Amino acid sequence: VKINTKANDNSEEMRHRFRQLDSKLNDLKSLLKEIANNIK
Amino acid sequence: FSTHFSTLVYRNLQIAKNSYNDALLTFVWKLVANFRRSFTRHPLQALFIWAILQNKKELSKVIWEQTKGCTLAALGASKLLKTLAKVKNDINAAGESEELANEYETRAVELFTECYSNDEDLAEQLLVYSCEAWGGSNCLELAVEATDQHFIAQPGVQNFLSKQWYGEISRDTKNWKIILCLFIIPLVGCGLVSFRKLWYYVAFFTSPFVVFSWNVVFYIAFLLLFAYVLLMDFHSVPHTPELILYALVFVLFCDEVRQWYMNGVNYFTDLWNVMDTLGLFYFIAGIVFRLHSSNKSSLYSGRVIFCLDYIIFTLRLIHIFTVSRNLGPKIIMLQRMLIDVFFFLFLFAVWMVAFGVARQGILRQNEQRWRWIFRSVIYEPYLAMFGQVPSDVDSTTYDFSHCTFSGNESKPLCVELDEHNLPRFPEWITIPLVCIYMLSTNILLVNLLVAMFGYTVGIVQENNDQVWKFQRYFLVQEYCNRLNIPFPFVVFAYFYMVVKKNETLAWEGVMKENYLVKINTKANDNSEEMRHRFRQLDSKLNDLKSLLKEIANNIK
Amino acid sequence: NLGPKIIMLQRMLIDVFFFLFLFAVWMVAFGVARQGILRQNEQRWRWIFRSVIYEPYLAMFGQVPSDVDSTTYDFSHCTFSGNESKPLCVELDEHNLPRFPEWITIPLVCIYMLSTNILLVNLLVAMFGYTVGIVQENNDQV
Ligand SMILES: [Ca+2]
């Protein structure tokens, strides 16, 4: 467990957070497109 | 090569290559003249040389990368750059030339690592390959005549040279057991000793290693026998062992003469050969002296010269034995450290002269004898620095009342003429000066040198090993030039000789491609993809905003 | 804390071996050139070996032996006959004149003294130096 923690101590979670942010932005864009389609 | 080549560097290059002491420079000059005079072929070599000459590092690197003969091209380019860099006196051109030469040398060194690791046999085959019209010579032939000890110091090259020196002997046995196996005639009994990985019996003698061991045994035996002949027995008429000594020494002289004949130019430049040549030159004078007994004691004088040369032979004994595994490296650093010896000798000598000057101040008004003035001034402080201080003549022994005032008597030392039978020499300044000299020399200057020597070792100890490895090569090469032959049969063989006298490149290219891929991966390992990901995210956000604007426009 | 110092000597003995060899060759040369002064023929293994070994062996440590020829000049005490067991001798003087020339013998004494007493000895201290600090860290473990 200690070895795994040392390996994980890289602290690169910002990349995953950015990926999640991009996914959320894509979801928002898809929701906007769906709203536009529903309006039309 | 004529129009775009220009003349700024062409004139200097031609002038320097007219007499540059480099065969590669002569070949380059000939190629340049042919290109200008013209108005396998190896054209890409000429193109690469052109690229290198005007200090175009990126263009030269690309052209080299395109050329097939990457390793040899890089080696020779680095050699030529280092050779021609310093002819120009510019402080800017020299820096760029040195930087490019070092970059290319390290580039080739790092390239060869992957090739050696992937296939040792492929590397071994590649190194020994005559080039085509581009200064044809093997890899190590260029490397050794290029300095660049870093390339030859790499472990793979050292292992190759070790196996070459071993030759037809398989390295699977302890060194001591192999040494003992040299002395045993049959190899059948020594099953445990790894001779190989009567035919195989005769294969053993062909190893240069065994030849070198036999040579040192013979040389030490010769030294001992020659010393016995010189000192133990000497007569007006020479006798059997003396004649055999002449025979043996002429055998060695002939071997050295053959070595000189093989390489005349480097013989004079080489330092070690000079000492043995001088020793032989004095030895022939020794024979001349012993020829005719013109005077009753005229033979002892020549025996003196014989002995003086014997000293030089004793030194050559160490000279030849230089490289011996862990023993050899210690010898080299002494050559570099001799500067400290020189400086210490000078500094101590001046103090010696002053103390000798002040020793004679006690003595009589006028020595009037070069013999004793020189003898005393030199000899006395020379002991004091080592032991048994001489000032005991004046202080420790006070007055011994033994002086030969008359010049006829050859008696050491004297005392200044006593006044009214009273010893006039005053102690109150003479003895303190003795103490000052003792303190200055025995305990300060001596103990300085130890400290000095200290810094000389640790600072330069790391590099020393490399040099030793380099030196190792030379001996191998030498014993590779003479192959294997016993000394007495060696003389006869020399006389007889005097009477008589593709796929690897493709593999290297593939390895170079793999190495370039590795270099590209190392460059790309920066791991800066997050910037590109952020740029893509911004582009996606802009696209979403544009889509929203388009939807709004469609609604309106 | 006493024990660790012993081990490093075993590793450092290589320096002792190398120094012994290098000093021995110089010793042999100087012993060769010491006997050049002496009579044409020693004809006695006993004294030739005794002198050649023993003399430079002191010179390297102390009380240089060349005082037989230079410092003491000629003592006029030689047993030319082999029967007499007397140390040392002088080359047969020509017309009662000591034939041994100083102008080369004494300089050689000085060269040997410089080579051995102050250079080869003071080398070993330096050498030993690097042997310690480089390997001192590991020694404790052993
Ligand atoms: Ca030689």
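Throughout, chain C uses Swiss-Prot numbering, with the displayed residues spanning 852-993 in order.
According to its header, the structure was obtained by electron microscopy, 4.1 Å.
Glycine is no exception: its Cβ is also placed from the backbone N, Cα and C atoms.
Taken straight from Swiss-Prot:
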type: MUTAGEN; residues: C:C929 to A; note: Abolishes ion channel activity. No effect on cell surface expression. Reduced glycosylation
type: MUTAGEN; residues: C:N934 to K; note: Reduced ion channel sensitivity to cold stimuli or menthol plus cold stimuli
type: MUTAGEN; residues: C:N934 to Q; note: Abolishes glycosylation. Shifts threshold of temperature activation from 26.5 to 24 degrees Celsius. Reduced cell surface expression, association with lipid rafts and response to cold
type: MUTAGEN; residues: C:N934 to D; note: Slighty reduced ion channel sensitivity to cold stimuli. No significant effect on ion channel sensitivity to menthol plus cold stimuli
type: MUTAGEN; residues: C:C940 to A; note: Abolishes ion channel activity. No effect on cell surface expression. Reduced glycosylation
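Each residue contributes its Cα atom, and for C:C940 (mutagenesis position) and C:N934 (mutagenesis position) those atoms are 13 Å apart. In the three-state DSSP scheme, C:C929 (mutagenesis position) is classed as coil. In the three-state DSSP reading, C:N934 (mutagenesis position) counts as coil. If you draw a 10 Å sphere around the CB of C:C929 (mutagenesis position), it holds 18 other CB atoms from the protein chains shown.
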